[PDB]
Amino acid sequence: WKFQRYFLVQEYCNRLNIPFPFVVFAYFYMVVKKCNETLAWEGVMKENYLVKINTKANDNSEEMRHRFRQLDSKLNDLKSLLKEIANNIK
Amino acid sequence: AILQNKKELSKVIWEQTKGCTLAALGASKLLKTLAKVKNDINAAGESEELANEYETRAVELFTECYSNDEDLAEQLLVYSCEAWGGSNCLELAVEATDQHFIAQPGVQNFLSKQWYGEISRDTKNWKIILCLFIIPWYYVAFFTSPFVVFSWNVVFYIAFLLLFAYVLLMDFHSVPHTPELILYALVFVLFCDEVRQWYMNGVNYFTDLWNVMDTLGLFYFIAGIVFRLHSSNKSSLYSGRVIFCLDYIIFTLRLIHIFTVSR
Amino acid sequence: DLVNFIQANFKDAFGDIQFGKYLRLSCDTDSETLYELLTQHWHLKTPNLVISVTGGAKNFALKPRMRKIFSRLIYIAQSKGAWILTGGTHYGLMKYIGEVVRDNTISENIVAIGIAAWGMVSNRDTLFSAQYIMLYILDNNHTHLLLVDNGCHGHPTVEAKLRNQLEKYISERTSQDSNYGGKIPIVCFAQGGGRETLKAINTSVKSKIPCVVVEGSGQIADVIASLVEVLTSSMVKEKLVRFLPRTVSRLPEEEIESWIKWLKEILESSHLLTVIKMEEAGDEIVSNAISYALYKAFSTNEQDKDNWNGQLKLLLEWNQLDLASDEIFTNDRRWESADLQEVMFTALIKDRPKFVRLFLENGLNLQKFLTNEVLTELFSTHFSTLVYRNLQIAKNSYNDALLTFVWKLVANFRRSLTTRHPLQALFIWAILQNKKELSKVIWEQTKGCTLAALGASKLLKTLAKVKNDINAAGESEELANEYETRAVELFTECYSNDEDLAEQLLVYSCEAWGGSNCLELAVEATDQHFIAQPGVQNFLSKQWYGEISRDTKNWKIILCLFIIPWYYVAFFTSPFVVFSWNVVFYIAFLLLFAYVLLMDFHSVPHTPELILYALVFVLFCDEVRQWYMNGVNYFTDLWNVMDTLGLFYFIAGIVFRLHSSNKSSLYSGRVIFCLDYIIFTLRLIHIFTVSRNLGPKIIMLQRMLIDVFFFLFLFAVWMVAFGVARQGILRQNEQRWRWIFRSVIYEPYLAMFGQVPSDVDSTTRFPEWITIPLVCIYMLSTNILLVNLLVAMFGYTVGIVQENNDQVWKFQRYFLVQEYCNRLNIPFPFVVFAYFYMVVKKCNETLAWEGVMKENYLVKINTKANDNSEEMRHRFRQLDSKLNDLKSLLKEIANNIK
Ligand SMILES: CCCCCCCC(=O)OC[C@H](COP(=O)(O)O[C@@H]1[C@H](O)[C@H](O)[C@@H](OP(=O)(O)O)[C@H](OP(=O)(O)O)[C@H]1O)OC(=O)CCCCCCC
Ligand SMILES: CCCCCCCC(=O)OC[C@H](COP(=O)(O)O[C@@H]1[C@H](O)[C@H](O)[C@@H](OP(=O)(O)O)[C@H](OP(=O)(O)O)[C@H]1O)OC(=O)CCCCCCC
Ligand SMILES: CCCCCCCCCP(=O)(C(C)C)C(C)C
Ligand SMILES: CCCCCCCCCP(=O)(C(C)C)C(C)C
Ligand SMILES: [Ca+2]
Ligand SMILES: [Ca+2]
């Protein structure tokens, strides 16, 4: 119904906004007579949308795995440093 | 990028274009028409998939834009490009026949605002209809809304059908006289309107089956006119009368169209 | 005026450049002059200031990590109306910030000021508003720019002195409006490190102003972020050289010692500096670290440390729940009522639900807080005008009992159980503005929470019906759905816990929450789901059967009705027996009406006809009572309309027969009696709503009737279209149009469905050729099409109704059960005596149990939602933290050993 109603709404935009029986006079009168910022706002909204989809797609799923990876890497580095200092002691 | 089904490059470039929503709709329609081709099957499927993806992208982006702000979104909706394809995003959505894009609340609200015009919504329709007749300046705004124009057109068309029935049933003697002649004037006005419609759209005219029905009714009216005017024999007059009845059948059935307003 | 004053003060070379406002300043220029010029001519005093270090990198990389942070920072500055101080160069981060500010202004309230060097910048036309388009390049995207009137133009910075002096001076001023303690916060933002950036940070420490440094990015910022993690010169020296080989290579050996000394300066004061690591966490980091940076500073002052209120207000303004909850509210010192009264009042306005919950938990008598003055002020000053306009529209168009009640309450408040009900007023205030979290928080504090949930659901639905603005309608609809589900689940839990208390709660009329109980609120919103639940149906069954125990085979009760026509009093009081006797009496009345109409309707009415007058009079009195009870609710039910129409048709027949002027009058009265009989006998179908099997039939029948009504338009169009044709073509002339029409009007309407047209074709040489298409399109093409279309619609309506069976029937049965509650529990024919007797005669604990059940329900949903999912991650986090702490302790003990 909505798609069908679009055409009905469109049809009356082009008219002269006069009742049908009296629009003949308007037609005759016409015959005698003849002879940027919004785009910037759109870009801003696109910025927010792209953030919404990209970050929500990637970071939300990858955060836990990144946390585990960083924890493991940091612990391994600290263990290696402790081994180095222990070797230096002896 | 789009023509060659480069998905990632097209996605990257899309973010850099002003009027991104309009570009998305244009890409959607172009990819659909490309997919219709059958020269090679493999390309058609990738093109169809990319078109679907871009359709969803455009719908979501415009929904977000409208939810953020209303007036700017509405201005963006009708913003005719500098000849991206020569048309705004609404027309591109219509041509691709995206029921989903127009079904979204924002587009429907814009259409409602355009249809009711100055008259505020949340007004019980029966009150407006009553005001139409009880009161037949401030009234100028009331007289400019498309809804009131449509209502008056419906009333005039019903009156014209009533007069046509009266003339055909009772007064169709040899001399036409005023009741039969006034119908000529009315149908002439309708013919002029349809001529204007044809002039505006060279091919778009015959695209709508309603225009075809209107043309057929005009053609059937002229035949009856000629038959009655000749009046060579009573048989000719009777044939013209029957032709009038048939043209009446076509005319009165165009009324069903005005039921598209009602949900 | 202002320009001349500035020129005189400096004693010009300044222009309002437009390709915003550029000016020239001397290195010795007084700082107070700059602040006065900005405040009294161009800008309003700014609660918050941010200083972003510029010039560190000539080229800037638009990395998402480095980009979103600054976008969020600019958004925050716009929200709080802060200043941002940058270099203003065209190349680098300054241009990006300028573009962001420009788009946000396109999307005024945000002010950005740039500081440059008049000697280093390109030549500027002397002053009116000169225009420039293009050794240094300046953006001019910032609204205001200031150049340094250095004696000799030079590449090295010759304006940092003015920047430091200005920031220090601004710190030495007082602004009461801000939540800060009578001072204007000033926080540095060092994301792109460098030499001059390091010098500015070192000077910042001396300035005693907080600085925030980004980690994971920046030339030198990463060095700082790594360094923070006694003081050893080698430790602070080795890392810097390695991280930046080119910078160290270019610089002489004399520069490295100074750099290390400055790093030692940073190490001197760890409190002031703050680090923001972007490797983890989401958006709040941008707004967290900044706020955090401020809090530490507010702690350093002894007078500030003295007062809890400053820190509390600051954290509340910046919305950091954790910091305030842990550091402040864990103090355990006495928390008096007035404190939290003030902080709660300031929290409600700014839409801080979590802080409201925290205050309520820590102890605040909400009933004491919600004074009449507070409520009237809150409804008058902080009530958005758009919501008030929506309320006006809703009352004007979709008026309702609950909506008129709430509008009256709001009107009373604006211009001016216990009677007050303060919590209900606050809950309504929160609901009207679609404050989801605040409404959720307040709902838990209200007695009769289930009733409040249903009321909010209905109110939000009627608000959503409004179309003034689309955006609000959707949020309102969503919130209404959420509250509906909340209420249903809560009542289901309550009933499953206990039966009698739940039933008592169900009919417990409030102290005028809306003037009605929860059952009526559920009915008005038409919540089929709420009434479909087993508890409500069981309550309705108990009310309907009354004393008679359930699990009794209905045929046994029906048999007992007749076989036995004290203990019997209870059997005679159940609504079911009253309904059965009413049905029997109505059937008997219809039988007598048929007997009278068919056989005895002569001129003299006599006893059989008169007794029917008595009976219909009793029915009329009952309907009059029904009308009296409900002023408008009477005509709401279509059944009442049908009853009124039957009464009207009876009176006409009475008058016609009584006149008896002619036999024609008597015959007309008899026919009127038959028509009124048709209406009367069709009201019987209603008593089929009791039966489960036959219940959906009348509703489904009703929807079908609506579909017929809609299809009548199409049918009428077709009827006119082809009747006028047939009249014009088939025959010539007539006794006007009516004669020709009525001649054969019977055929198209009924014969087509009944029998095929036989004589029509025969009755019908161009006319001969043109006749066939007429009839062909007239009947076989369109009529068949239309009738089938109607038939398809009937099939779909029945399908959808029968698909959703056993939910429609329950809601329908509610009305049947309700109707007999109001009666006098007497059979219909004998209730006239009761009516006459009446005419002569005339002239807390449950709420506590409900709260307990709500407690259990809230536990059930909250804990199950959060802890069940978060337990594994919390376990891993705690294990990692404990292992790291133990490893650090082991490293410390190992170092101690050697
Ligand atoms: C037999 C000959 C023909 C007889 C005429 C019969 C012609 C005819 O069919 O009109 C009846 C029509 C029915 O009203 P109808 O309820 O269908 O109108 C729409 C409907 O109410 C939707 O439900 C509304 O949305 P929602 O529900 O809120 O979500 C929508 O508003 P919006 O959401 O889009 O804003 C409405 O547009 O009302 C008129 O008078 C229209 C002008 C008719 C001209 C009358 C001239 C006197
Ligand atoms: C032609 C003229 C009209 C003829 C009269 C015809 C009027 C008429 O239709 O009644 C038949 C009716 C059918 O019984 P019916 O099976 O539909 O009754 C319901 C049905 O059994 C449900 O299935 C039950 O739930 P469930 O299955 O266990 O889940 C429900 O009990 P509850 O679950 O709610 O507790 C029952 O209420 O039984 C009567 O006698 C009612 C008093 C009628 C008055 C009779 C007066 C003599
Ligand atoms: C000579 C051509 C006759 C075509 C008949 C179609 C008439 C349509 C007129 P309308 O659109 C109204 C604007 C008068 C009608 C549908 C109510
Ligand atoms: C004078 C008004 C006549 C209205 C007719 C409706 C009668 C309804 C009576 P009932 O409700 C029963 C209680 C007698 C019937 C449905 C069994
Ligand atoms: Ca047309
Ligand atoms: Ca009634």
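Start at 1 and count along the chain as shown; that gives each residue its number.
Method of determination (from the header): electron microscopy, 3.3 Å.
Backbone N, Cα and C atoms are what each Cβ position is placed from, and that goes for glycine too.
Lifted from Swiss-Prot, the feature list:
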- C:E623, C:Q626, C:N640, C:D643: Ca(2+) binding site (BINDING)
- C:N662 to Q (Swiss-Prot position 821): No effect on glycosylation or ability to form functional channels (MUTAGEN)
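Long-range neighbours of C:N640 (Ca(2+) binding site) (same chain, six or more residues apart, CB within less than 8 Å of its CB): C:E623, C:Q626, C:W627, C:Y634. When the Cα atoms are compared, C:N662 (mutagenesis position) and C:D643 (Ca(2+) binding site) turn out to be 30 Å apart. Listed recorded positions: C:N640, C:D643, C:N662. Those with a CB atom under 6 Å from ligand 6: C:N640, C:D643.
C:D643 (Ca(2+) binding site) has a Cβ environment of 21 other Cβ atoms inside 10 Å. Secondary structure at C:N662 (mutagenesis position), taken from DSSP and collapsed to helix, strand or coil, is coil.
Cβ neighbour count within 10 Å across all protein chains ranks C:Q626 highest among the recorded positions C:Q626, C:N662. Close to ligand 4, meaning a Cβ under 6 Å from one of its atoms, are these of the recorded positions C:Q626, C:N640, C:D643, C:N662: C:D643. Other Cβ atoms within 10 Å of the Cβ of C:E623 (Ca(2+) binding site), summed over all protein chains shown, number 16. Taking the centroid of the Cβ atoms of C:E623, C:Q626, C:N640, C:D643 as the Ca(2+) site, the other same-chain residues with Cβ within 8 Å of it are C:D622, C:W627, C:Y634, C:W639, C:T644.
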